[PDB]
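**Student:** I have a structure I would like to understand better, so I am pasting it below and will then ask my questions one at a time.
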There are 2 protein chains.
Amino acid sequence: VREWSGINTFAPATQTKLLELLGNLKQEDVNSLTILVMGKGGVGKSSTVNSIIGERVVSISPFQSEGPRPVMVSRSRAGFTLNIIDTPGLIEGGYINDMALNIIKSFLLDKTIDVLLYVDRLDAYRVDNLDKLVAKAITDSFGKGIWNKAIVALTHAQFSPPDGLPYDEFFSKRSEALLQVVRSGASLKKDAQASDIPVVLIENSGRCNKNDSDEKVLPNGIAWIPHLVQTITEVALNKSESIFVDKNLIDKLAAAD
Amino acid sequence: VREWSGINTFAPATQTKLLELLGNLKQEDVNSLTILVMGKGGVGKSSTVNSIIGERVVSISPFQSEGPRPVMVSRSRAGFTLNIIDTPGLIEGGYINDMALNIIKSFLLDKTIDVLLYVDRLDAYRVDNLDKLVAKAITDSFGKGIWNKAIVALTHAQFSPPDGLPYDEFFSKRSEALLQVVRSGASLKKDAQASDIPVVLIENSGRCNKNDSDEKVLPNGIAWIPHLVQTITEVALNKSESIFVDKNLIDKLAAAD
Ligand SMILES: Nc1nc2c(ncn2[C@@H]2O[C@H](COP(=O)(O)OP(=O)(O)O)[C@@H](O)[C@H]2O)c(=O)[nH]1
Ligand SMILES: Nc1nc2c(ncn2[C@@H]2O[C@H](COP(=O)(O)OP(=O)(O)O)[C@@H](O)[C@H]2O)c(=O)[nH]1
Ligand SMILES: [Mg+2]
Ligand SMILES: [Mg+2]
């Protein structure tokens, strides 16, 4: 119900793009949208939430571990309401943190997931079963259908690849390596439209470079914030159904042994 | 037996410091030194090896996983011989890679570990049992005594801490968080001299800033290369014994159930 005043922190050019995207939503009778942010710990999930809202609404720690309770931030602008749910990492010690996973499930009880934002770091060089277990955990808790509404977001995008490797090439290799394990973890068929998960780049840093319109751009010259909301809008408006979470859904999914 | 020509890649000021340290070693009748580089995958172990040797002697991949075979690089200068053993990460999928761990053990068979270089990234924000299992694995394979010869090295030191947090403060928090799990994994007593593990900073990047002497310095104004070799020299010259690895050692350690 609180005004999305945080938009006033974005460069004017970006604000106009975002307001236009919210317009397209209300145009399609989409008056609100719930985005669920999930992934491992320390990848910049809550920092992404602050960047999107435009204010320090959630806690971020470069040392201490995340809190256990999920948090939903809600703001409104021009009749549209954005709801974003920040959550604690799902992995710890090498296994799926069942306490964090279930507390998230309880929090989503009676809520509708319109967009799944899977977060990880761009500047990472390895991928293993740990990433696969996160994707699997998500599927087991909400159904493979959630992937039709998924977007993978890579943080720390203001990166300079080592060995003078082209930014575009590093991004390509990194994305492919991560989509592979995610697709495997979620048991998604390579041909299914659901495996076709979009990847976006994110730089939450305040030192992020900017274009002549004062917009935060990436090394590839793209204003990541407008692009992010654009992707979110397109995924939300796709023909797939949002995921309504209720006990029935949770039970029917737990039934699968 | 090959000349350490790679020293010619270091700034003159650094070369003189390093040559002086090698002199102190031969002064103490220490004609050779074997450094064992270990840690998780993708933290910059082999990149550290190239920086120390001063040439692309080992493989580095920002995507593909490390090779399975350990590699020892040997170079000589002024009668001193440096032997450095690069190894594959010990963790994978959340568990200790028993194949990589044992292949390393076979490689060290009949070798003497003078310095243990435990490698990890500076720019990481979480620490869990995974880091503890690596430290434990090391202890279980060679004995808690190896820690008397250990040094923890944090890569990506050319880092700008988020939230405008002081570099020195980030380094402090990060080191303490990592030493904690390592000390726990190795079952080291907080008062024992063995728990007093030194931490050094490393920036393998070619974009690393430099001082007026052309030396690669860190955000704290320290030439990390000379400092690194200095620490290695001091640890090697401490009163503790190096670890001679033989079947007997391996067996006696495996005996402990
Ligand atoms: N440079 C950079 N730092 C970031 C980025 N995202 C997150 N951070 C830092 O990464 C740390 C962890 O962020 P946080 O949002 O708490 O991660 P989480 O635990 O997954 O929610 C914090 O110190 C953030 O300042 C990013 O995109 N770039
Ligand atoms: N900026 C930066 N990149 C580094 C640093 N050390 C390693 N790298 C990069 O990190 C990746 C992994 O390095 P590598 O030595 O192969 O790690 P390992 O698998 O643990 O041996 C490579 O792309 C290196 O270029 C470092 O200190 N700073
Ligand atoms: Mg968080
Ligand atoms: Mg390596």
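All residue numbers here begin at 1 and follow the chain in the order shown.
Determination method: X-ray crystallography, 2.0 Å.
In case you wondered, yes, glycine gets a Cβ from its N, Cα and C as well.
As listed in Swiss-Prot for this protein:
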BINDING   A:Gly42, A:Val43, A:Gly44, A:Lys45, A:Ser46, A:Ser47, A:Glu66, A:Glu203, A:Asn204  GTP binding site
MUTAGEN   A:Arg121 to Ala (Swiss-Prot position 128)  No dimerization and reduced GTPase activity
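Give me the local environment of each listed feature.
**Tutor:** Counting only same-chain residues at least 6 apart in sequence, those with a Cβ under 8 Å from the Cβ of A:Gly42 (GTP binding site) are A:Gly89.
The number of other CB atoms found within 10 A of the CB of A:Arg121 (mutagenesis position), across every protein chain shown, is 22.
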**Student:** How far is it from A:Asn204 (GTP binding site) to A:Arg121 (mutagenesis position), counting Cα to Cα, in Å?
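**Tutor:** Each residue's Cα considered, A:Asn204 (GTP binding site) and A:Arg121 (mutagenesis position) end up 11 Å apart.
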**Student:** In terms of Cβ proximity below 8 Å, which recorded positions out of A:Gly42, A:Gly44, A:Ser46, A:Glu66, A:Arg121 neighbour chain B?
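**Tutor:** Near chain B: A:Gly42.
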**Student:** Please go through the binding-site residues A:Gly44, A:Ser46, A:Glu66, A:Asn204 one by one and keep those whose C-beta falls under 6 A from any atom of ligand 3; give the result in sequence order.
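**Tutor:** Near the molecule: A:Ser46, A:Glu66.
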**Student:** Should A:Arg121 (mutagenesis position) be counted as helix, strand, or coil on the basis of DSSP?
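**Tutor:** Once the DSSP labels are grouped into three classes, A:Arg121 (mutagenesis position) ends up as strand.
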**Student:** Under 8 Å Cβ-Cβ from A:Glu66 (GTP binding site), six or more apart in the same chain: what's there?
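**Tutor:** Residues satisfying the criterion: A:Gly41, A:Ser46, A:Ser59, A:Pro88, A:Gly89.
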**Student:** Cα-Cα separation of A:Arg121 (mutagenesis position) and A:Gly44 (GTP binding site), in Å?
**Tutor:** 8
**Student:** Using all protein chains in view, find how many other C-beta atoms are within 10 Å of the C-beta of A:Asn204 (GTP binding site).
**Tutor:** 21
**Student:** If you count Cβ atoms within 10 Å of the Cβ of A:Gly44 (GTP binding site), leaving out that atom itself, what do you get?
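**Tutor:** Other Cβ atoms found within 10 Å: 26.
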